[PDB]
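**Q** A single structure is presented below for examination.
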2 protein chains.
Amino acid sequence: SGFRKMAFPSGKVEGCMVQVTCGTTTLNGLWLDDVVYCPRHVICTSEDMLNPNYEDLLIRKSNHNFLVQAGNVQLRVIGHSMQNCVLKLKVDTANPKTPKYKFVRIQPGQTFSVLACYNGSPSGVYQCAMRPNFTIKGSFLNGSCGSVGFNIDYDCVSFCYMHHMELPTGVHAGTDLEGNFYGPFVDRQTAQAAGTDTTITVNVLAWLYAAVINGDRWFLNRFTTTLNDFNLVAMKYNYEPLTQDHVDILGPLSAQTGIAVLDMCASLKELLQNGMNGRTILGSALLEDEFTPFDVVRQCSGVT
Amino acid sequence: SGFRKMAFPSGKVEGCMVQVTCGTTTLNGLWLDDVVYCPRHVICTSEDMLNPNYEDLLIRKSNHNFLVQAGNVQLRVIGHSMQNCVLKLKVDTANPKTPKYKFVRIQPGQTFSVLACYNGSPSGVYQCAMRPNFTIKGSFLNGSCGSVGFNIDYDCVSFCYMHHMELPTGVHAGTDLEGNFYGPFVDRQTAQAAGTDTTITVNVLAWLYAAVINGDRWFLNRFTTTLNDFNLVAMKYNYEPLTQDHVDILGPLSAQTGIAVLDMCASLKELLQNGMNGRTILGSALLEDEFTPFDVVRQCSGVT
Ligand SMILES: *C(=O)[C@H](C[C@@H]1CCNC1=O)NC(=O)[C@H](Cc1cccc(F)c1)NC(=O)c1cc2ccccc2[nH]1
Ligand SMILES: *C(=O)[C@H](C[C@@H]1CCNC1=O)NC(=O)[C@H](Cc1cccc(F)c1)NC(=O)c1cc2ccccc2[nH]1
């Protein structure tokens, strides 16, 4: 029993983190086979950022301008190129610790683990969701850029996020490992800001099922609702509409608990309209939306 | 910016997890140098548990009854012995991935990372506090016993927890790596139950400082309180008394924010007496007590 925000074990990713330095900027890189991936803004000066032409900036660099350090070993850079907003530094040594991996882009509402790193050294691991507005609510300081987000399936690391920047509200923005930003953000100095966000309804329902599996039942009721009536309530409280695919995805959890999805939706409607009246669910006094149905199933196996 | 429940990178511990099987029981072990540590209840049958004499049970075992598997390699057991509630299996191979390590016992109120494992394979990592009542609110299923808790300092893993059991309320109990239980729990079948718990006051104050560093200020006020008057309020709300050492430990965070510790205590008193009035702090609608002052400093460096 119990339910925690749990990250994937980070060792397979730790073995891939290196330090990349260009000029006076140091940040992190991801070393897979004979390529090190890092944010292209490593090549910028501060004044470069309010109007950078990266093609020009990169054409003025050579391999020797990039210092790559893996632990206490310098890696010789033998080529450089830019893929969208990431820099690919070819090095003369394949990482012997390269895991099986994939570069996957994730959807809003999906979760992943972040290995925060500084100076190529891992500092902490935590779980994050991609928000509907394509930001993440991370924990990142100066020097954390190039830290990555990932999921692990069997033996395979699916990398889905590289960290680039912090927005004015304190939330975070980055790219997939192809260098393509999540959301309408850019690696140049602008007034860019997070757009309006919404709550991930299917994840809240998943977490209510986690709570039932863990013995929190006080919010259940005998009522049901229709999908349409629920989604009228969702709209009013800035929750994302629930689809029939979401209902289908919640099928296993509904079967395990014996609580139909639209019955649980009637409970969520009551919670939105009434609040908790001083009670908690899984140790929270808010409705939590950063657990997917898969996160709940993986963690709550066989408690029944 | 940002503030997350962050665990330590788990790779150094992943390299130490193995599977231990005795009879029909499989659980996890910790392989350091040429010793594998695991819960001694691995040698018990189900009926053994309501009244086990472990000295007798172990005197009836031999090395060949213990199957130890590190990944896909069987480790030959060449000795066995029992230290309090842990079993030490000497194997004929030193773990080449042994980190620098220590066995440290932690205090209630301190935090650590848990690497949940099944069948010797790491599944997830999360941060936990040792509660005042010596339980932990973990996330553990059948097969998770022998999973460990730890902190990492520079290159050194301080192991502080091995998992043994789940209590009736769904919280968890275990030992230090010397096999000595945290709290008044035993590895035999009893009606044992978690005792009354309390909130870790110094950690709540630390988290309020984290919130200030991250721009949540609405709960601040111009008032101060005395330590005595605060502790009268603490007693009423089942919070642990605040000591002058706690005040001293909060000194750096107080200096960084410019908010005297007893000023922050006056804010906490107001929050306990009034609630939050629909507001949140660092994304929570409850006062959070599983971050130590060191956790906050490590994570919130230089946001100022
Ligand atoms: C990389 O290590 C670093 C991580 C930041 C630092 C603080 N917290 C984080 O997550 N990233 C930067 O320094 C980037 C660089 C950059 C990227 C894209 C466009 C840019 F103009 C600059 N800068 C920021 O994250 C940044 C800059 C400003 C200015 C004003 C308000 C907010 C803000 N965020
Ligand atoms: C080890 O893998 C396993 C981990 C448990 C399983 C469920 N969630 C966990 O964290 N631990 C056990 O099976 C232990 C064995 C044990 C240890 C000490 C004394 C014992 F009598 C048995 N058993 C339990 O955790 C347990 C047994 C019972 C019975 C009734 C109520 C609660 C309870 N917990």
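Chain B is numbered as in Swiss-Prot; shown residues: 3264-3567, in order.
Cβ coordinates are placed from backbone N, Cα and C, and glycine is handled just like the others.
As annotated by Swiss-Prot, active site, for 3CL-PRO activity applies to B:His3304, with the evidence given as sequence analysis. Annotation comment: Swiss-Prot describes B:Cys3408 as active site, nucleophile. Looking at Swiss-Prot, you'll find the natural variant B:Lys3353 to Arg noted as follows: In strain: Beta/B.1.351. Among the sequence features in Swiss-Prot, the natural variant B:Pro3395 to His is noted as follows: In strain: Omicron/BA.1, Omicron/BA.2, Omicron/BA.2.12.1, Omicron/BA.2.75, Omicron/BA.4, Omicron/BA.5, Omicron/BQ.1.1, Omicron/XBB.1.5, Omicron/EG.5.1. The note that Swiss-Prot attaches to the natural variant B:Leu3468 to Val is: In strain: Zeta/P.2.
Give me the lay of the land around each of these features.
**A** The Cβ of B:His3304 (active site, for 3CL-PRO activity) has B:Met3312, B:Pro3315, B:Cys3348, B:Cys3408, B:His3427, B:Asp3450 as same-chain neighbours under 8 Å, each 6 or more residues away in sequence. In three-state terms derived from DSSP, B:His3304 (active site, for 3CL-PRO activity) belongs to a helical segment.
Taking a C-beta cut-off of under 8 angstroms and a sequence separation of 6 or more, B:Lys3353 (variant position) has the following same-chain neighbours: B:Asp3297, B:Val3298, B:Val3340, B:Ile3341, B:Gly3342, B:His3343, B:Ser3344.
Long-range Cβ contacts of B:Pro3395 (variant position) within its own chain (separation 6+, distance under 8 Å): B:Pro3371, B:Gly3372, B:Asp3460, B:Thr3461, B:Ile3463, B:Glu3503. Reduced to three states, the DSSP call for B:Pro3395 (variant position) is coil.
A helical conformation is recorded for B:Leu3468 (variant position) in the three-state DSSP classification.
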**Q** Under DSSP, is B:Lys3353 (variant position) helix, strand or coil?
**A** strand
**Q** When the Cβ positions of the recorded positions B:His3304, B:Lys3353, B:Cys3408, B:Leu3468 are compared with the atoms of ligand 2, which fall under 6 Å?
**A** B:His3304, B:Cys3408
**Q** When DSSP states are folded down to helix, strand and coil, where does B:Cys3408 (active site, nucleophile) land?
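**A** Where B:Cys3408 (active site, nucleophile) sits, the three-state DSSP reduction gives coil.
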**Q** What count of other C-beta atoms do you get within 10 angstroms of the C-beta of B:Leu3468 (variant position), across all chains shown?
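**A** Total other Cβ atoms inside 10 Å, all chains included: 27.
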